[PDB]
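**Student:** If you scroll down you'll find the structure; I have some questions about it.
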Amino acid sequence: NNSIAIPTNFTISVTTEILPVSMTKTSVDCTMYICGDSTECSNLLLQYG
Amino acid sequence: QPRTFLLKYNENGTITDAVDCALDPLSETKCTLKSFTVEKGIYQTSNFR
């Protein structure tokens, strides 16, 4: 309680943060992935809501 | 021709309006959104093949 450390020198330093904001705007068409131009499939696909 | 329409029924059960979902991109947005009202902007509505 009777001794204090006081700065005698300092450094002004710059650090770097890499902080993601966004990602790649993908899209997959579900019908295409599953059935493509398959007729029976495209129709049955509906029955799954 | 056996085309897809968005049908809107009134209280009686009579169709009072409809969108021909194969007519023009704007009509396609309305059938995608299930509304005869769209907001100002851009919508993804289909992936053509």
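We number chain A the way Swiss-Prot does; in order, the residues shown are 709-757.
Every residue gets a Cβ built from N, Cα and C, even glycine.
Heads up, here are the entries from Swiss-Prot:
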VARIANT   A:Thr716 to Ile  In strain: Alpha/B.1.1.7
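Explain the structural surroundings of these features, please.
**Tutor:** Classification of A:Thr716 (variant position) by DSSP places it in coil, neither helical nor stranded.
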**Student:** Quick one: give me the count of other CB atoms within 10 A of the CB of A:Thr716 (variant position).
**Tutor:** 5
